[PDB]
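These notes are about the structure you will find just below.
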Amino acid sequence: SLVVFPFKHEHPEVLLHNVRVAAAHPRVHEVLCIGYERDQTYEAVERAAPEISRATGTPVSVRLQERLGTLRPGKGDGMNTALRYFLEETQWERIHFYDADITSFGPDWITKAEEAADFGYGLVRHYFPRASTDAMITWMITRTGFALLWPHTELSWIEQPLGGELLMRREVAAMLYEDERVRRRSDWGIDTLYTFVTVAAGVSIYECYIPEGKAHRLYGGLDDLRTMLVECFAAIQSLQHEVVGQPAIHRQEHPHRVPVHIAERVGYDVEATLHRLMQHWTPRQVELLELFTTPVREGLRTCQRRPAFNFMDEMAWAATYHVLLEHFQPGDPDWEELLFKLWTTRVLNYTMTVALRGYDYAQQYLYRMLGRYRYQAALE
Ligand SMILES: Nc1nc2c(ncn2[C@@H]2O[C@H](COP(=O)(O)OP(=O)(O)O)[C@@H](O)[C@H]2O)c(=O)[nH]1
Ligand SMILES: [Mn+2]
């Protein structure tokens, strides 16, 4: 198999460790690191490369991402450049992706995936336990969107649609490299694209569970995620009129109980997030609210004077979602900030009226949210 780690600003030690793990694995026949730019990490890898290759019998290659798409040049270009290398410069039967910044990586990751592929699945997705205030894009944007737009489909049932850890059969990779909507998505929307398209094409999917969780880079306040938020919402938006094919087999490994350290983690700085809600206002944003339902309009307007979020419950979010699908303009600075504030109030609502009632309570809620969304959408 080919194992790929795409990287941007990672520390060298962290990535080289993971490369060492993959290179040591009996089933891995090459590893490719795909860099955003040539930096300290890129060079570090390049010189450790031929030395790891002889100690293991596995070639390791570094390469720059190239401009294959047309949105922000970001992770998409990275993964697609990797697709091209896999498909055009090698004859390997399978391709693995794993985020570069993982600190809990081990060979069972690889093993579990390969075995599932042996079992016959076209695509294998690693999923993990996550803290109840993490994954807020995943739930509030990606899964919610898939549920509101494609209720009868397998799409909202994917556990981790933004997740970067996965394995594909060659033909699946080829199919994806050849799909214009996929190639286009050079920014953060790549994972959403791979998820959507593999499902839509009737690829057979297995989601295997990694109990240890994903130890990666940590994040402080909510606006760390702002670009990602817009790009991820954009991705859904652009798919909104697509149609989905007959589904294949979709099965998911049963999840273990959550590590205590994970159930006990807090995803963001509440104070700072409340502060941020009252910032970066413009008259244009205030006028743009006129597009929204009264409680959302009035809700968000209050945020100019003081933080408000009780209004942003599950129904209000769905209504807000429909307006955004219709009027949101990627590239528009005001729409971008409005989406951010708006998502922000949803997260806070969820944090105080759900996450605070406890981990299990939150998880049960989130799944029931999707359920209710799926059911509402299929009546209209
Ligand atoms: N090649 C490439 N890799 C990227 C880019 N942006 C992010 N990455 C990598 O994609 C993976 C996910 O990035 P990260 O910020 O840690 O994702 P997150 O944990 O979900 O917030 C990591 O391996 C990053 O190094 C990019 O523009 N190009
Ligand atoms: Mn990460």
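By the numbers in Swiss-Prot, the shown part of chain A spans 2-381.
Going by what the header records, the deposited coordinates were determined by X-ray crystallography, 2.8 Å.
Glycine too: its Cβ is placed from the backbone N, Cα and C atoms.
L163 (GDP-alpha-D-mannose binding site) falls within neither a helix nor a strand when secondary structure is assigned with DSSP, and so counts as coil. What Swiss-Prot lists as GDP-alpha-D-mannose binding site is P7, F8, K9, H10, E11, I35, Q66, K76, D100, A101, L163, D192, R218, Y220.
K9 (mutagenesis position) carries neither a helix nor a strand DSSP state and counts as coil. Long-range neighbours of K9 (mutagenesis position) (same chain, six or more residues apart, CB within less than 8 Å of its CB): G36, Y37, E38, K76, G79, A101. Per Swiss-Prot, mutagenesis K9 to A is noted as: The catalytic efficiency is almost one order of magnitude higher than wild-type enzyme for both substrates. The mutation has little effect on the affinity binding value for GDP-Man and D-glycerate.
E11 (mutagenesis position) is surrounded by 27 other CB atoms, counting those within 10 A of its CB over all protein chains shown. Annotation of the mutagenesis experiment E11 to A in Swiss-Prot: Results in a modest increase in the catalytic efficiency coupled with a decrease in the affinity binding value for GDP-Man.
Its Cβ placed at the centre, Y37 (mutagenesis position) has 19 other Cβ atoms within 10 Å. Under its mutagenesis entries, Swiss-Prot includes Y37 to A with the note: Significant increase in catalytic efficiency. The mutation has little effect on the affinity binding value for GDP-Man, however it shows an 4-fold decrease in the affinity binding value for D-glycerate.
In Swiss-Prot, a mutagenesis experiment is listed as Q66 to A, annotated with the note Results in an increase in the catalytic efficiency (up to 72-fold) coupled with a decrease in the affinity binding for both D-glycerate and GDP-Man. Within the same chain, the residues at least 6 positions away from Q66 (mutagenesis position) whose Cβ sits under 8 Å from its Cβ are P7, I35, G36, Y37, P74, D78, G79, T82, listed in sequence order.
The Cβ of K76 (mutagenesis position) has 25 other Cβ atoms within 10 Å, all protein chains considered. Per Swiss-Prot, mutagenesis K76 to A is noted as: Results in a 3-fold increase in the catalytic efficiency coupled with a decrease in affinity binding for D-glycerate and GDP-Man of 15- and 3-fold, respectively.
If you draw a 10 Å sphere around the CB of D102 (mutagenesis position), it holds 20 other CB atoms from the protein chains shown. Where Swiss-Prot documents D102 to A as a mutagenesis experiment, the accompanying text is: Completely inactive.
Annotation source Swiss-Prot lists divalent metal cation binding site at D102, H217. Secondary structure at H217 (mutagenesis position), as computed by DSSP, is coil.
A mutagenesis experiment is reported in Swiss-Prot for this position, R131 to A, and the note states: Completely inactive. According to DSSP, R131 (mutagenesis position) is assigned to coil rather than to any helix or strand. Remark: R131 (mutagenesis position) has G214, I263 as non-local neighbours, by Cβ distance under 8 Å and separation of at least 6 in sequence.
Per Swiss-Prot, the feature (R)-glycerate binding site maps to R131, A136, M137, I138, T139. DSSP assigns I138 ((R)-glycerate binding site) to a helix.
With a 10 A radius on its CB, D135 (mutagenesis position) counts 18 other CB atoms from all the protein chains. Mutagenesis annotation in Swiss-Prot: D135 to A, described as Results in a extremely low affinity binding value for D-glycerate (5600-fold lower than wild-type) and displays a slight increase in the catalytic efficiency (2-fold) compared with wild-type enzyme; the structure shown retains the original residue.
Cβ environment of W189 (mutagenesis position): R73, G75, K76, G77, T228, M229, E232, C233, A236 lie under 8 Å away, each six or more residues apart in the same chain. For the published mutagenesis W189 to A, Swiss-Prot gives the following note: Results in a 3-fold increase in the catalytic efficiency coupled with a 7-fold decrease in the affinity binding for D-glycerate compared with the wild-type enzyme. It does not influence utilization of GDP-Man.
For the published mutagenesis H217 to A, Swiss-Prot gives the following note: Displays a significant change in metal preference. This mutant is essentially inactive in the presence of calcium ions (specific activity 1000-fold lower than wild-type), whereas the catalytic efficiency value is 23-fold lower in the presence of magnesium ions. All protein chains considered, the CB of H217 (mutagenesis position) has 17 other CB atoms within 10 Å.
Contacts of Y220 (mutagenesis position) defined by a Cβ separation under 8 A and a same-chain sequence distance of 6+ are given as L226, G268, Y269, in order along the sequence. Here the residue is the original one, but Swiss-Prot notes a mutagenesis experiment at this spot, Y220 to F: Results in a 1500-fold decrease in the affinity binding value for D-glycerate in the presence of saturating GDP-Man.
It is 13 Å from the Cα atom of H217 (mutagenesis position) to that of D135 (mutagenesis position). Of all Cβ atoms in the shown protein chains, 20 besides its own fall within 10 Å of the Cβ of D100 (GDP-alpha-D-mannose binding site). Among the recorded positions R131, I138, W189, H217, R218, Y220, the residues whose Cβ lies under 6 Å from any atom of ligand 1 are, in sequence order, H217, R218. Reported as a whole number, the C-alpha separation between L163 (GDP-alpha-D-mannose binding site) and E11 (mutagenesis position) equals 19 Å.
With a 10 A radius on its CB, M137 ((R)-glycerate binding site) counts 22 other CB atoms from all the protein chains. Long-range C-beta contacts of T139 ((R)-glycerate binding site), restricted to its own chain and to partners at least six residues apart, with a cutoff below 8 Å, comprise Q161, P162, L163.
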